[PDB]
Amino acid sequence: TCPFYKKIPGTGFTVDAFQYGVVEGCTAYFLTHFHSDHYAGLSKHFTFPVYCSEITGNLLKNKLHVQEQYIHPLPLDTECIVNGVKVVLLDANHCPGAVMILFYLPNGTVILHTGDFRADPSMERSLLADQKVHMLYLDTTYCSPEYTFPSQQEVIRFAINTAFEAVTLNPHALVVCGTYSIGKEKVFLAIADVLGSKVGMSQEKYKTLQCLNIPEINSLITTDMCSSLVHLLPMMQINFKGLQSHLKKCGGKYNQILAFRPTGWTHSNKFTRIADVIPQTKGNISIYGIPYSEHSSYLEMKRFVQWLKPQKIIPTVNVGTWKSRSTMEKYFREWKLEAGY
Ligand code: NI
């Protein structure tokens, strides 16, 4: 049954709650972003109102075939009225089309649901600064102090320099980048840009990217693999067997693969600096794991919450074990005591 942390009190609303069947007394289903754990259960047969960003609405219509009459896209940073309740969508700095939702309840409570986010100081100057928030439903994916990682900018710098060096030394090398959902587009796009190539990909992936309103996308992506030296593959295929196989398919156009797997976190971060990262190599294949995250680090999350000073925090991630839940609640108390709220 629908967990409490997907329900907005004082409304008929749910958030990312599409896998429970008909939620009893839900008059509007919000979807924060197009990732499978959050959209699971949507299809062409869904007949209730879905509220989302324009980009998420493009993906609903074109990838899952949800009918147009049930998609209610809302513009960002704009006061809107839904079943008599004022709401605002804000940029979550997650994947394309991902939002946070501000709800202004009739009784005067103000709730922020972050959906999935990577906290950023830029948020401290949006519509959030203009009023107080009583309840925060928080993306706690990496809510433990061992989760440190570099800025997205330092990681893209490392990838571009690595790729440019490799292909300049060997103009017959192929670069491969893994993907399994929308998000992290900058990795493969920035590499293609420095090399003067388009990114080659499957028809289904090309379709997904064309839903995202990315400026100048017809210039950066293609389905013609033959004309490209940056290929996008499913993440699962980013291993020595999958890559040896792919290289065979290219028919002696290329004699080396440099591949990138942008993971969330990996334990090498506690010990290693981005400058200090090395690939796994076998034969003429090298694989780099790079810590490109689209979730808050522990310190980025902590800053955001200590700025916002909510009266109550409701975690939405890692809530399934008692030891996790208990540890998170202890961090929230430290933060409140340190900041004085
Ligand atoms: Ni997500």
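We number chain A the way Swiss-Prot does; in order, the residues shown are 700-1040.
Recorded method is X-ray crystallography, 1.8 Å.
Every residue, even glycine, has its Cβ placed from backbone N, Cα and C.
As given in Swiss-Prot:
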type	residues	note
MUTAGEN	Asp838 to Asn	Impaired nuclear focus formation, reduced interaction with PIAS and increased sensitivity to cisplatin
MUTAGEN	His994 to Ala	Impaired nuclear focus formation, reduced interaction with PIAS and increased sensitivity to cisplatin
TODO: Give the distance between the Cα atoms of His994 (mutagenesis position) and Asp838 (mutagenesis position), rounded to the nearest whole Å.
DONE: 8
Task: Number of Cβ atoms other than its own within 10 Å, given for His994 (mutagenesis position) - done: 22
TODO: Report, as a single number, how many Cβ atoms besides its own are within 10 Å of the Cβ of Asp838 (mutagenesis position).
DONE: 23
